Number of protein chains: 4
Amino acid sequence: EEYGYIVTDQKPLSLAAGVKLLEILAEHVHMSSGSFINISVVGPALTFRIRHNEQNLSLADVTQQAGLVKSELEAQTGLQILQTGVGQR
Amino acid sequence: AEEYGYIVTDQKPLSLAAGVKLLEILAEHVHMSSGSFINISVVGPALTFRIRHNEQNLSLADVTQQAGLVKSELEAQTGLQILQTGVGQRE
Amino acid sequence: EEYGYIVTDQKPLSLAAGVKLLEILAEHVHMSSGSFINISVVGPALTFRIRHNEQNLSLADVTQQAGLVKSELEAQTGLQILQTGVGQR
Amino acid sequence: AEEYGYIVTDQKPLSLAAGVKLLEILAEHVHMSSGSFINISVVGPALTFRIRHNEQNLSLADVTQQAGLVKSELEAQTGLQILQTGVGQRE
Ligand SMILES: [Ca+2]
Ligand SMILES: [Ca+2]
Ligand SMILES: [Ca+2]
Ligand SMILES: [Ca+2]
Ligand SMILES: [Ca+2]
Ligand SMILES: [Ca+2]
């Protein structure tokens, strides 16, 4: 029951902005954003799981990639990314 | 500011001794000296750290991924629960 | 960007032993050891900074105290303390 | 062996003249005769010294603390960098 996390500077993080982060991330990792499932925004954090996918992208993979392209993610979504990781919710 | 790795626990607050024990276990797992974990702090429930240059070329992403793989061992050996692990960086 | 230093006879100083020194020191100065932050062991040396605290203990204060109780520190950590001070790292 | 004070510089090696200049500046700051700094040596980048009995009751802790307070003056007047200051004692 682990989830991927992207923690932002938002209070609160809007749901629309959270899934926009996922859209940009999905484009970058070459996966459909529909593969991000069980999505919730909780306080400043976006949380999600990941459906089975052809490239075998894990929660660790996508959260690592979110960290790598965070400036791209931010520029398009009007927020800052402070942490990315994996954990319970 | 540079990236840091972190582990959020269920401890209120996390003891310095327990935070370092997590790192000792993690170090032995990755076959790196625990002295290579640098700039360590415990703040509230969380442990934060960076990683020194090493021949293994282990990154913060590498170590936090590895912490996920050995999460049950980390918990069993320390008596605490790990709620989140990841990489952060201030704006 | 100054740090407190405790230089030991260790090669290398173990991280666990370094924070055990800090635990004993914290007990002696009546501060939480969690107030020792930015901790690194480098060769034989333990280095650290200090978070704001109620007694207004500085790096000079705690390194001076470490010198004063060094025999207590050593007896419990299986090492010798050779120097204490403040400096860059 | 008794405690000694020390100042580690960026000099490779530290000159005797520069080491003593640090002490002259430090002495004038603490309003003590620089002759009260005794058993002086420069070894590699470091200056080591002890302090003679004085009416002011100035200790090695006192003087090394004071060296921290006037670090920028010590550096500006000598042209070197101070990397560490402290008190040591052999085992
Ligand atoms: Ca993968
Ligand atoms: Ca940013
Ligand atoms: Ca658990
Ligand atoms: Ca004080
Ligand atoms: Ca001793
Ligand atoms: Ca300087």
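All chain D residue numbers match Swiss-Prot; in order, they span 468-558.
Keep in mind that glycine also has a Cβ here, set from the backbone N, Cα and C atoms.
Feature list (source: Swiss-Prot):
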- D:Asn506 to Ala: Reduces N-glycosylation (MUTAGEN)
- D:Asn524 to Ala: Reduces N-glycosylation (MUTAGEN)
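Here the Cα atom of D:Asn506 (mutagenesis position) is found 18 Å from that of D:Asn524 (mutagenesis position). In this structure, D:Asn524 is the one among the mutagenesis positions D:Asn506, D:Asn524 with the smallest number of other Cβ atoms inside 10 Å of its Cβ. DSSP assigns D:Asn506 (mutagenesis position) to a strand segment in the three-state reduction.
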